[PDB]
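Student: Got a structure for you, written out below as C-alpha cells; questions coming shortly.
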Amino acid sequence: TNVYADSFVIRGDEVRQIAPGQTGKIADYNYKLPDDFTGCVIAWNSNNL
Amino acid sequence: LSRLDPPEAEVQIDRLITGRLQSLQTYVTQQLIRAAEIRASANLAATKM
Amino acid sequence: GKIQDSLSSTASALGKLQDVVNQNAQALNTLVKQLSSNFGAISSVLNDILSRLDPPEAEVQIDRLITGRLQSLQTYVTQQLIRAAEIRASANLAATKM
Amino acid sequence: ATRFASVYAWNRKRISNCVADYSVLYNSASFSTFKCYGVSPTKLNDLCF
Ligand SMILES: CCCCC/C=C/C/C=C/CCCCCCCC(=O)O
C-alpha cells in the first residue's frame, strides 16, 4: 500500500549512496532514504540512452 | 549513540536493555526469596513474643 | 449470631482468600499480555515475520521471540513456585491449628 | 598524489592537528567504493579521531 516510485538519474559511482545510512553528495544534498526505509531500490546502466 | 546511526545503534542498545533486565530480574528474585526467609523469622519472633 | 451477621455485612475479612485467587488470575493474564512484546524482533506476531521474511531471515526474528517467550514463562514459574512455598507454610500452620 | 605506492610496499601517512572536512572532496573526487567499519558514516562529522 501507499506505493510510490521515486525516479532519477545519477552517476554510476553514486549508486551506492542511495541506500539508507549513507553519506556523500547525493545522500546528503539530493536524495535521502530514511533509516527505517521499508521498500526496494532498483537501478540500471543506461549508457546508451 | 555517538558512534552509530539509529538502526545500528538499536541493535547494540537492545542487547544492553535485555541484559539490564536480566540483572534486575535476578535482583528481584533474590530479594523475594530472602523476603520469604525473613518472614519465617518474623513469624517465629512473633510467636516467641 | 454476631459472627454470622458480621460475615454477611463485611466481606473484607476474607480478603486473604480473595487475594490468593486474584494473584493467580493476574499472573495468567500477565502472560497473555506479555505476548505483545517484540523482544528485539521486528514484530511480536509470528505471522508478520513469516509472511514478509524468507526462512533464514525469519529465523533470526523468530529466535528473538522464542527466547523472549521463554523468559516470560520462566518468570511465571518462578513466581508461582515462590508463592507455593508461602501457601504451603500457611497450610502447615492451618493443619497445626486444626 | 602524483604517485602511489605499490601494494608491495604501501605507504603510511600520519595525520594530525587538522579539520576533517571531507565535503571538500565533493567538488571533484569520485569513489566507487566506500565503507566504514568502526563508525556509521553519518557520524563522521560529530566526532574527533
Ligand atoms: C585524510 C582526511 C582526514 C582523516 C580522518 C578521517 C576522516 C573521515 C572522512 C573520510 C572521507 C569520507 C569521504 C566519503 C566519499 C564522498 C564522495 C562523494 O560524495 O562524492
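The residues of chain C that appear here are 932-1029 by Swiss-Prot count, in order.
Method reported for this entry: electron microscopy, 3.6 Å.
Including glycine, each Cβ sits where the backbone N, Cα and C put it.
According to Swiss-Prot, the record shows the following:
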VARIANT   C:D950 to N  In strain: Delta/B.1.617.2, Mu/B.1.621
VARIANT   C:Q954 to H  In strain: Omicron/BA.1, Omicron/BA.2, Omicron/BA.2.12.1, Omicron/BA.2.75, Omicron/BA.4, Omicron/BA.5, Omicron/BQ.1.1, Omicron/XBB.1.5, Omicron/EG.5.1
VARIANT   C:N969 to K  In strain: Omicron/BA.1, Omicron/BA.2, Omicron/BA.2.12.1, Omicron/BA.2.75, Omicron/BA.4, Omicron/BA.5, Omicron/BQ.1.1, Omicron/XBB.1.5, Omicron/EG.5.1
VARIANT   C:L981 to F  In strain: Omicron/BA.1
VARIANT   C:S982 to A  In strain: Alpha/B.1.1.7
VARIANT   C:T1027 to I  In strain: Gamma/P.1
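Map the listed features onto the structure and describe their local environment.
Tutor: A simple way to gauge crowding: the CB of C:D950 (variant position) has 10 other CB atoms within 10 angstroms, across all the protein chains here.
C:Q954 (variant position) carries a helical DSSP state (H, G or I). A C-beta separation below 8 Å, combined with a sequence spacing of at least six in one chain, links C:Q954 (variant position) to C:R1014.
Under a cutoff of 8 A between CB atoms, and with a sequence separation of 6+ in the same chain, the neighbours of C:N969 (variant position) are C:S975, C:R995, C:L996.
Counted within 10 Å of its Cβ, the other Cβ atoms near C:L981 (variant position) come to 13, all protein chains included.
Within 10 Å of the C-beta atom of C:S982 (variant position) sit 10 other C-beta atoms, taking all shown protein chains into account.
Taking Cβ-Cβ distances under 8 Å and a sequence separation of 6 or more, C:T1027 (variant position) has no neighbours in its chain. Under DSSP, C:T1027 (variant position) is assigned to a helix (H, G or I) in the three-state scheme.
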Student: Rounded to a whole angstrom, what is the C-alpha distance between C:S982 (variant position) and C:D950 (variant position)?
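Tutor: Counting only the Cα atoms, the answer is 43 Å.
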Student: Take the C-alpha atoms of C:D950 (variant position) and C:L981 (variant position) and report the distance between them in angstrom, rounded.
Tutor: 41
